[PDB]
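Scroll down for the structure; my scribbles are underneath it.
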Amino acid sequence: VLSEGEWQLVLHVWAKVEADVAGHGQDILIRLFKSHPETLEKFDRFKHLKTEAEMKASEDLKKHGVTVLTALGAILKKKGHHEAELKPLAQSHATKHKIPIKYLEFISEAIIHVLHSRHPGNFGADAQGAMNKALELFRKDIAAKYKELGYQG
Ligand code: HEM
Ligand code: NA
C-alpha cells in the first residue's frame, strides 16, 4: 500500500506527462519496442514498423500511446482503488492480446526511463521509488486478475 505522500509524488510527475501526453506516449512506446523488440510482435497493427523514424511518424502509434497513457493515468489517479479500471484491461490483455507480466515489467521500465529522462525536476530518487511502487501495485493487481481469468501471465 502506497502512502498519500507517495501518491502525490506519482501524481506530481503525471501532471507533467499531461502537458503533452501524445509526446510522452511516443517516447515510452518507442523505448519499449527498442529495448524489448519481442513486445512489438504483439501488435499486429504496428509490427511492420522497422525503425524509430517509422515509429515517430506513425499517427496511429501516437494515437495508441495517448490511449495507453490516459488509461494508466486514470488508474494512478485512483491511488490504488482501481478495481473497476483494471477489470476490462486485465481481460483484454490476458485473453485478447496475451501480454505476460514479464512484458508489463518491460513497459514499467520504459515509463520510468522516460520520466527519469524528461522530468529530473519531478523524478528524483524518492519520486522514482513512488512511481515504481505504484507500477508494482498495478502489476500485482493485474497478475491476480490474470489468474482469476485463467491466464498464467
Ligand atoms: C501500463 C500498461 C498498459 C496499459 C495501461 C495498456 C493500455 C491499453 C489500452 C487502454 C488498450 C486499448 C483497449 C484494450 O484493448 O484494452 C491497449 C491495447 C493493447 N495493448 Fe496494452 N496496455 C499496457 C501494457 C501492454 C503491453 C506491455 C503490451 C504488449 C507488450 C500491450 C499490448 C496491447 C495490444 C497488442 C493492444 C491492442 C492494440 C491494438 O489496437 O491493435 N499492452 N492497451
Ligand atoms: Na509541453
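The numbers used for chain A are those of Swiss-Prot, and the residues that appear cover 2-154, in sequence.
Going by what the header records, the deposited coordinates were determined by X-ray crystallography, 2.0 Å.
Heads up, the Cβ atoms here are built off N, Cα and C, so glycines get one too.
Feature annotation from Swiss-Prot assigns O2 binding site to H65. Sequence-distant contacts of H65 (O2 binding site), defined as residues of its own chain at least six apart whose C-beta falls under 8 angstroms from its C-beta, comprise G26, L30, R46, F47.
The nitrite binding site annotation in Swiss-Prot covers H65 and is backed by similarity to another entry.
Under the heading heme b binding site, Swiss-Prot lists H94. In sequence order, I100, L105, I143 make up the list of same-chain residues 6 or more apart from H94 (heme b binding site) whose Cβ falls under 8 Å from its Cβ.
Around the Cβ of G122 (variant position), the same chain contributes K17, each under 8 angstroms and 6 or more positions distant in sequence. The DSSP secondary structure for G122 (variant position) is coil. Record note (Swiss-Prot) on the natural variant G122 to A: In metmyoglobin.
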